[PDB]
Amino acid sequence: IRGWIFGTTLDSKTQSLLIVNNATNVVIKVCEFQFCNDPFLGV
Amino acid sequence: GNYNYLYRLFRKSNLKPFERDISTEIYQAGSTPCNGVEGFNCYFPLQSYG
Ligand SMILES: *[C@@H]1O[C@H](CO)[C@@H](O[C@@H]2O[C@H](CO)[C@@H](O)[C@H](O)[C@H]2NC(C)=O)[C@H](O)[C@H]1NC(C)=O
Ligand SMILES: *[C@@H]1O[C@H](CO)[C@@H](O)[C@H](O)[C@H]1NC(C)=O
């Protein structure tokens, strides 16, 4: 488990908090991200 | 009239303390759903102070 997404529509129409923890770097953003139909991160 | 400063004119519920809403969704005032097009009971949510 490497992150969390918080919002209402998660479709770039509203602001959605994005938290990702990659190895040693915690990243927090509140951008209007355009998310995939099924968001995931590849190895 | 200045066109750079806007204010939200319609919203279905009141804002929580320190809440920030900048969505530009067309406000549906009627029962018929707006599909991004303005019209009867479908108005733009922001207005200019002028
Ligand atoms: C935050 O978003 C939720 C989801 O849309 C809002 O809750 C809705 O409010 C409308 C009226 O404004 C109701 O008709 C819906 O039934 C509500 N849905 C849910 C799931 O509760 C909520 O009002 C928004 N926050 C603010 C401060 O407006
Ligand atoms: C985690 O992602 C951020 C965002 O680009 C990047 O700057 C950082 O180097 C990354 N860290 C690791 C360990 O991948």
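Quick note: numbers on chain B are straight from Swiss-Prot, i.e. 447-496, in order.
Yeah, the Cβs are placed from backbone N, Cα and C, and that goes for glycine too.
Annotation of the natural variant B:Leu452 to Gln in Swiss-Prot: In strain: Omicron/BA.2.12.1; the original residue is retained in the structure shown. The Cβ of B:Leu452 (variant position) has 14 other Cβ atoms within 10 Å, all protein chains considered.
Under DSSP, B:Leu452 (variant position) is assigned to a strand (E or B) in the three-state scheme. Quoted from Swiss-Prot for the published mutagenesis B:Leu452 to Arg: Increased resistance to neutralizing antibodies. Decreases HLA binding to NF9 epitope. Increased binding affinity to human ACE2.
On its own chain, B:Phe456 (variant position) has B:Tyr473, B:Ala475, B:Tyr489, B:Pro491 as residues at least 6 apart in sequence with a Cβ closer than 8 Å to its own Cβ. Here Swiss-Prot describes B:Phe456 to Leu as a natural variant; the accompanying note says: In strain: Omicron/EG.5.1.
According to Swiss-Prot, the naturally occurring change B:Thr478 to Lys is described as follows: In strain: Delta/B.1.617.2, Omicron/BA.1, Omicron/BA.2, Omicron/BA.2.12.1, Omicron/BA.2.75, Omicron/BA.4, Omicron/BA.5, Omicron/BQ.1.1, Omicron/XBB.1.5, Omicron/EG.5.1. Cβ neighbours within 10 Å of B:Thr478 (variant position), excluding its own Cβ and spanning all shown chains: 11. In the three-state DSSP reading, B:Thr478 (variant position) counts as coil.
Experimental mutagenesis is annotated in Swiss-Prot for B:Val483 to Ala, with the remark: Increased resistance to neutralizing antibodies. Residue density at B:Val483 (mutagenesis position): 7 other Cβ atoms are found within 10 A of its Cβ, drawing on all protein chains shown. Reduced to three states, the DSSP call for B:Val483 (mutagenesis position) is coil.
One entry in Swiss-Prot concerns the natural variant B:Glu484 to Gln. Its note says: In strain: Kappa/B.1.617.1. If you draw a 10 Å sphere around the CB of B:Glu484 (variant position), it holds 11 other CB atoms from the protein chains shown.
Quoting Swiss-Prot on the natural variant B:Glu484 to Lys: In strain: Beta/B.1.351, Eta/B.1.525, Theta/P.3, Iota/B.1.526, B.1.1.318, Gamma/P.1, Zeta/P.2 and Mu/B.1.621; May enhance affinity to human ACE2 receptor.
Per Swiss-Prot, mutagenesis B:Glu484 to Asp is noted as: Increased replication in human TMEM106B overexpressing cells.
Quoted from Swiss-Prot for the published natural variant B:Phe486 to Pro: In strain: Omicron/XBB.1.5, Omicron/EG.5.1.
Here Swiss-Prot describes B:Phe490 to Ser as a natural variant; the accompanying note says: In strain: Lambda/C.37, Omicron/BQ.1.1, Omicron/XBB.1.5, Omicron/EG.5.1. Counting every protein chain shown, the Cβ of B:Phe490 (variant position) has 13 other Cβ atoms within 10 Å.
In Swiss-Prot, a mutagenesis experiment is listed as B:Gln493 to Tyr, annotated with the note Reduced host ACE2-binding affinity in vitro. Around B:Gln493 (mutagenesis position), the same-chain residues six or more apart in sequence whose CB sits under 8 Å from its CB are B:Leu452, B:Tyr453, B:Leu455, listed in sequence order.
According to DSSP, B:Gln493 (mutagenesis position) is assigned to a strand segment. Quoting Swiss-Prot on the natural variant B:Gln493 to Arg: In strain: Omicron/BA.1, Omicron/BA.2, Omicron/BA.2.12.1.
Cβ environment of B:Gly496 (variant position): B:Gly447, B:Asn448, B:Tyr449 lie under 8 Å away, each six or more residues apart in the same chain. Listed in Swiss-Prot as a natural variant, B:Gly496 to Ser is described as follows: In strain: Omicron/BA.1.
With a 10 A radius on its CB, B:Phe486 (variant position) counts 9 other CB atoms from all the protein chains.
Using CA atoms as reference points, the variant positions B:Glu484, B:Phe486, B:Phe490 were checked against B:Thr478 (variant position), and the closest is B:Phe486.
B:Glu484 (variant position) is 7 Å away from B:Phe490 (variant position) when you measure Cα to Cα.
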